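Asks: Sharing a structure here in C-alpha cells format.
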Amino acid sequence: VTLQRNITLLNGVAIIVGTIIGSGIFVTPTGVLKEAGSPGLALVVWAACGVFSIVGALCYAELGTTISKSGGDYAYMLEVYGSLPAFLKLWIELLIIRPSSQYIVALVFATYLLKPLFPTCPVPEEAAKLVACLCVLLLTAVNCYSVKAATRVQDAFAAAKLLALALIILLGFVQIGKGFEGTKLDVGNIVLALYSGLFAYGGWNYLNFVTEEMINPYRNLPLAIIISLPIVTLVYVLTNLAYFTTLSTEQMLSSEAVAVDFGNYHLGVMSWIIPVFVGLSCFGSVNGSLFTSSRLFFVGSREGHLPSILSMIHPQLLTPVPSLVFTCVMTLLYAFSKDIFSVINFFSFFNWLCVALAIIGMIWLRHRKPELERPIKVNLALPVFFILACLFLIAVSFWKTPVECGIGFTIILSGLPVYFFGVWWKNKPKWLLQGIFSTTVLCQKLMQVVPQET
Amino acid sequence: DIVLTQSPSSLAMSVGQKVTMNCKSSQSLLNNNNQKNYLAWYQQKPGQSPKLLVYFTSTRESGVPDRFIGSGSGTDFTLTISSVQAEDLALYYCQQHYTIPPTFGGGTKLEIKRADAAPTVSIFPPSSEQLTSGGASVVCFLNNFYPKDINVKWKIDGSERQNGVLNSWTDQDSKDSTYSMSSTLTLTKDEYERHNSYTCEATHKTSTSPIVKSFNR
Amino acid sequence: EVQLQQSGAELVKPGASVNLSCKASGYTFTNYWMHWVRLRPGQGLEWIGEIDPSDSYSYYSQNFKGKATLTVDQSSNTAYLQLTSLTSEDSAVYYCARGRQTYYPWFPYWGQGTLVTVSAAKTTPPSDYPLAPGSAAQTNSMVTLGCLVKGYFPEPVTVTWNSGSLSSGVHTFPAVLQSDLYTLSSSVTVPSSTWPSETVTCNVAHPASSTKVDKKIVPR
Amino acid sequence: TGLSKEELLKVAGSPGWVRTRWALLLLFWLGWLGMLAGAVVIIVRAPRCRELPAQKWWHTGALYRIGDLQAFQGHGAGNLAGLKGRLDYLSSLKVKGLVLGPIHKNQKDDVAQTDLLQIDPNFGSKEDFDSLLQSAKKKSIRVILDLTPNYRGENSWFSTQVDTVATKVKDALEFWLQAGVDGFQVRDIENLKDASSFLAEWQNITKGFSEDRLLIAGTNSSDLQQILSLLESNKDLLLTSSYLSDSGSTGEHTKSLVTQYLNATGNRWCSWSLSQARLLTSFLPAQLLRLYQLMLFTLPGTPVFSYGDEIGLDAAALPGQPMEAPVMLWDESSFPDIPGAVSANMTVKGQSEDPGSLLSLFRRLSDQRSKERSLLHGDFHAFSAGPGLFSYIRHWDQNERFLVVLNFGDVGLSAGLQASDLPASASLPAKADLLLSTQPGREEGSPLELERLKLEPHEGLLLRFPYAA
Ligand SMILES: *[C@@H]1O[C@H](CO)[C@@H](O)[C@H](O)[C@H]1NC(C)=O
Ligand SMILES: *[C@@H]1O[C@H](CO)[C@@H](O)[C@H](O)[C@H]1NC(C)=O
Ligand SMILES: *[C@@H]1O[C@H](CO)[C@@H](O)[C@H](O)[C@H]1NC(C)=O
Ligand SMILES: *[C@@H]1O[C@H](CO)[C@@H](O)[C@H](O)[C@H]1NC(C)=O
Ligand SMILES: N[C@]1(C(=O)O)C[C@@H]2CC[C@H]1C2
C-alpha cells in the first residue's frame, strides 16, 4: 500500500527548477532594487542569494543522503533536536509557511494570467481570488489522481517557464547588442534586499521532502540539487540583466509588474505572451509545492506528531489523499487575507531560522554520531559559513524589526498548547478517544484510505 | 477658528476724555506677504445695526469721525477715541478678517460719566379704559438721572408693596448721558378698588430723603 | 446709496424652519457676496455663512453646516436664509450684511436686523393704555405723558409720538416678559401750554401682528 | 490507529458508501466548474479598461526655454558646448524638453544678411550643435530650436517682403529637421502677415516629416478670440500666449481665465504659460509664484517655463540687467558686477539643499506631472470648493485621483472644503493624502479631513486619493 518510488532524476530537477523559478523572478525584481538602490548592488544580491542558496542546498544534499528519511527539514530536525523542536517546526509549516506560500504564488498566477484582459487598470480583486482558488483546487485534484500525472505536469511547466525566461534573456541580449551605482548602502537596509532576493530562491530544500519517493536517492537527490541551483542562479542574474537593459531605475521602482513593462516595450501587438508565461510559471510552482507539502504532513503523521488520518493512502492510486485535501483546504483559508504579500517578511524570517537549526544539526550530528554513513560528504566549511551567514541575517533583521518579530514568536509558541494536548501531556477521557477514532474511520470510509505499511 | 478676547467688558469714561479698547487674538493677524494686519472695529449704538469703523487695523471707513484711531500689530490691538462725545456710548466689537468665517469679540460697553442728577419723578393713575379689563396697572416714571443705581418703594394706603412690582431702565440717552426708569405695579380691579391712596417714592444717591409722588383715587 | 433691508420679526414654533429675507438695492447685485451674521443676546456676533448671487454657491460656518441654507433670487436682488431645527437657544437677531471687496468678510453695509423668536406661545396683539398726570398736572411748567403697552407678543413693538414729530425728549423703556406676554411703556415730556391745547398720540406699531394704533392722551 | 486494508474493504465497499463517494466526487467537481463559471461571470461583468491615449513626448511634462545662451551661463562659457555641460541640471528639473532661443545668423533688421540655416558663430559651430543635440538625445531632453527670423531686431519678422521671410523658414524647417531637432518655436506671430496660413504650411512640413515633432507658435496676444482663431485651422499647434498673464495680481481672475479657455477650446491639448518669452516673475507678485507652479504643473496640457522660473529669478532684484535676458543665478558668484547683492536663497545652489525652497517644489511637482497617469492625461473637473479656491480634480480611469486646491484670495479658509454639486463619477472622499502643500508646517503624507481642513492665504494643496467603483 505504501507510496511507490517513481521520481526520476529529470522529474526531481523539474521539482526543484519548477518549484524555485516560480513567481519571484517576475513579482520581486523591484523589491531588491528598492532596498539596494542601484543596478550594481541589485544585480549583485541576485548572485549573492544564489551563492547562499547553493552552499545551503549542497549542505542539504549531505544532510539528506545522511539520514534519507522523507519529510526533509522536519525529519532531519527530529533526528537531532527531538520531539518538541520538530513539532514546533512542523506547526509553523502547517499553519503559515506552506499554506501562505502556495496562496502567494496562486494569486500571482491569477493576477498575471488575467492581466491581458485588464491592461492599465487593477485586475478585479474577487476574480483574482477565485482564479487563485481554481488553480489550487485543480492541482490538488491532479495531484490526488496520479503521481505520474503530477510529475509530468511538473515537467510540462518547468519547461514552459524556462522557455519564457529564455525569451526574456534573449531580448536582453538582442537589446545590449543593438546598443551608475548611486547606492543607499546600509547594513540595516541591504538585509531587506537579501530577504527580498532569498524569497525568489525559496525551494532548494523542497526535494528533501520526497527522498522516499525518488527511484535512486543516493545518486539522484545530491545530483538533482547541484544540477538545479546553478541553473537557477544563472537564469536569475541573466533575467535581471535583461530587465536593467530595458528599463530605468525609476520605472522599475514605480511599476507594478516588471515583466509586463518589459513585454510591452519589446513585443507591442504580441505582448500578451509574457503575462501568460508568468502565469504558467506560477502554476508550475503551485503544483510543486502541493506535491512536496502533502508529503511533509504525511511524514509528520507517520512519526506521530499529526492526527492519524493524514498518514493514510488511497490504495488503488497510492496517493496521500487526506494530506493533499488538508494542505489544499489550509491554502484556501489564506483567501480571507487582504495584504497577503506582507506575510513574505514572516516567511523569510521563519524559513531561514529553520534552515539554520537544520545545518547547526548537520555539524552536531556528524560530531555526535560519526558512525552514520555519508554516501556524499563535501566539507566542514560550507556548514559553518552558512550558519554564521543565516544567523547574521536573522539577528540583524530581528534587531531592525523587534515589533514585527515579537508577534512572530507568538506564532511559534502557539504550538506548545497543541503539542502538550495531542502529543505528550495527553488529556484522555475515553469518550474523546472514541470520538477521534469514530471521526478517523468516518474519514477513511469517505476517501477510501488505508494506513501506511512496513 | 481664531478666538478674540476683548477687554475691559465695560469702560465708563467722561466726556472729552481719551479711551482705549483692547482686542487680543489667539493667532497673529499680520499677513507676512503684505505687511498689514487684518482687523476691524464695529460700533453698535443701542437699538441699531453694527457700523464699521476701521478695518485693516487702522483704515477709517468713509463717514467715520477722525477721533477713532486704530492701532496695534500681531495680536495686541487697540481702538482709541481721542475725545469721547456723548454720542459715542455703544458696544464696540473687534473682528478678525484673516479668515473666513470671521469671528468677533464679545465687545466692550462704553458708558459715559457725568455730573450726578436727581430723577424727575411722575406717577400716573390707571387708564380709565384699562379698568374695563378686571385689572389695573399703576405706573411711575423716573426721568433723566445719573448714575444708574436707584430704588423704588411702592406704598398703598401706607402699606409697603413688594409683590407684583416690575422695573425697566433705559439704556443711557446719547443726547444728555442720563438714565431713565419705569416702575410698574399691577393689581386686580377689586385690589385697586379696596385701597384709596397710592404712593411711588424713589431713593437716589443725590438725596438723603426719598423723592415722593402720590395720588388718591 | 447702498441699502439692504429685512423683515422686522419672525415667530417660530420650536423645531420648525423659517425663511428670513434681505432685499438689496443701490448696487449691481451679483458683484458682491452676501453674508448672514447673528447676535445672540449679550453673547457677541457670530457669522453664519455667505452666498454668491452669481451662481448660488455658499460657504458656511462649522456650527451652521446643514442647520442653515442660503439661497438667492437674482430677479429681485433678494437673498434668503432658511434656518432649520430651531431651538429656544437659536432665538436671536439675524443680520444680512454685504462685503466691501467681492466676498472678503468685513461688513460696511448691514440690513436692520430680523428678530427671530422661538417659542410655542401664540402671537398676541398689544393692548395700549394712555397715561395722563391727573391731580396738580398743570402746577409745573413741563408735563410728562405716557403710554403703557401691555400683554403683547412677540418682542418687537415700536412707539413714536405724533407720527415721529415729537422725536425730542422721548424715553421708551425696554420690555419686561411676564407669563409669556411682554409689557413696555413709553414716555414724552412737553410744555404745559401744549398738552391740553394740542393732539398727543402714542403711535404704537407691531410688525409681527400688523396692528397700528394712535391712542390720544386725553385728561381725566 | 484505525481500520486495516482488510477492515476497510469489508465496510467501505458497500453500495451506499460507493454511491456516497460518487456523489461527493461529482459534487466537488461541479462545485469547481461552478466557481470557474462564477469567475468567468465576474471577469465579464467587471468595468473594462479605458483605452490609454497614444501620447507625443511633449505631453509627458514640462518644456523649458532658454532665450539667451549667454545669459543662462555667464560670458565666455556662453556657447553651445557650454550648454552641453548643464543638461544634468535640466535632467534634475525632469524637463521633457528645451527650446534654444534663436541661434541662426541674424544681422539686425537686414533681410539679406540674415540666414536661418547657418548658426551665429558666437554660439559655436554646427559640430557643437550636433554634439549638444546628441547629448540631449542621450539624456532624454528633446531639443527645439527657435527660428523667429529677426530676433536681434525690433520687429521679429521684419517690416517688409514677408513672403521671402516665410520662404526662408520653409527651407529652414527641412534643414534643421534633417539635422535632428525635435521641432520649432516661432514667436511674435501677431507681427507676421497671414500668420494662420504660414503656421499651417510649417505645421504640415513638420508633421509631414515625423509625427513626433512639434511646432510651438507664440503670440503677444491675450485676446481669447484671436488665440482661438490661430488655433482654428491648426489643431496640434501649441500656442503660448499672454492669455493667462492678465491674472488680476491677486490671482483673482484665474479660476475663470483657465476654465473659460478649456471650455472654449473643447478640452483639446494646450500649453499653459504666462508668456511667449518673459519670466513668471514678470507678471506674478512673489506670493503667487508657489501657487502658480502648483497650477501650471496640474492643468491638462504641457506647461512651459522660461529659465529660472524654477528658482523665482527676477530681473528687478539685481538692478540694471535687461528684462529680456536676466543672468541665471547658479551660485553666489553668478552676478559679479555688484558683488554681495546675491543672497544664497536666490541661487540654484542655495535652493538645491532646502526642501522648503521654490526649486524643491518645482523639482517635486515636475516628478508628479511626468509619472502619474492622472496628471499625465487625466480628465479635469473644476468645482466650487470654497470662497477663494480654484479647485479641481484630475482623474484617469481607475488610477490615483488628484484634487488640487488653490487659495487665490488673500484670506484663509477655516471651515473646510464644502464642495457643492460634484460630478457623480468624481465624488470627493471623506479624506485624502496630502502629497504636498505650497506652505511649510504641514503633515505631508498624512490623510486630511476635507470637511475640516484649513487653508492659509495663498496656500495651495495637492491631495492624492484612491479610486472607488
Ligand atoms: C497637409 O497634410 C495633410 C495630412 O496631415 C494632407 O491632407 C494635406 O493635403 C497636406 N497639405 C499640404 C499642402 O501639404
Ligand atoms: C502686441 O503687438 C501689437 C502689434 O505690434 C501691439 O499693438 C500691442 O500693443 C502688443 N502688445 C503687447 C502687450 O506687447
Ligand atoms: C461653455 O460652458 C458652458 C457651461 O454651461 C456650456 O453651456 C457651453 O456650451 C460651453 N461652450 C461655449 C463655447 O460657451
Ligand atoms: C532671502 O534671504 C534674504 C536675506 O536674509 C532675505 O532678505 C530675503 O527676503 C530672502 N528671500 C528672497 C527670495 O530674496
Ligand atoms: N519558489 C517560490 C517562488 O515563487 O519564487 C518562493 C516560495 C516557495 C515556493 C515559491 C513560493
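Here chain A follows Swiss-Prot for its numbers: 44-222, 233-507, in order, are the residues you see.
Using the three backbone atoms N, Cα and C, a Cβ is placed for every residue, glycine included.
According to Swiss-Prot, the record shows the following:
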type    : residues    : note
MUTAGEN : A:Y117 to A : Strongly decreased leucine transport activity
MUTAGEN : A:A246 to V : Nearly abolishes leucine transport activity
MUTAGEN : A:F252 to A : Nearly abolishes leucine transport activity
MUTAGEN : A:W257 to A : Nearly abolishes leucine transport activity
MUTAGEN : A:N258 to A : Decreased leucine transport activity
MUTAGEN : A:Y259 to A : Strongly decreased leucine transport activity
MUTAGEN : A:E303 to K : Decreased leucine transport activity
Asks: Since the deposited structure skips 10 residues after A:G222 and picks up again at A:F233, how long is the Cα gap in Å?
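Replies: So the two residues bracketing the gap are 17 Å apart at Cα.
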Asks: Could you check which of the mutagenesis positions A:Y117, A:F252, A:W257, A:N258, A:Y259 is the closest Cα neighbour of A:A246 (mutagenesis position)?
Replies: A:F252
Asks: Which of the three DSSP states, helix, strand or coil, fits A:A246 (mutagenesis position)?
Replies: helix
Asks: What does the structure give for the C-alpha distance between A:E303 (mutagenesis position) and A:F252 (mutagenesis position)? Integer Å is fine.
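Replies: That comes out at 23 Å between the alpha carbons.
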Asks: What's the CA to CA span in angstrom from A:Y117 (mutagenesis position) over to A:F252 (mutagenesis position)?
Replies: 20
Asks: Far apart in sequence but close in space: which same-chain residues, 6 or more away, have a Cβ under 8 Å from A:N258 (mutagenesis position)?
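Replies: The list for A:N258 (mutagenesis position) reads A:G99, A:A100, A:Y103, A:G115, A:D116, A:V408, given in order along the sequence.
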Asks: Applying a 10 Å Cβ distance cut-off over all chains shown, what neighbour count does A:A246 (mutagenesis position) have?
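Replies: Cβ-Cβ neighbours of A:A246 (mutagenesis position) within 10 Å number 24.
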Asks: Between the Cα atoms of A:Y259 (mutagenesis position) and A:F252 (mutagenesis position), what distance do you get, rounded to the nearest Å?
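Replies: Their Cα atoms are separated by 14 Å.
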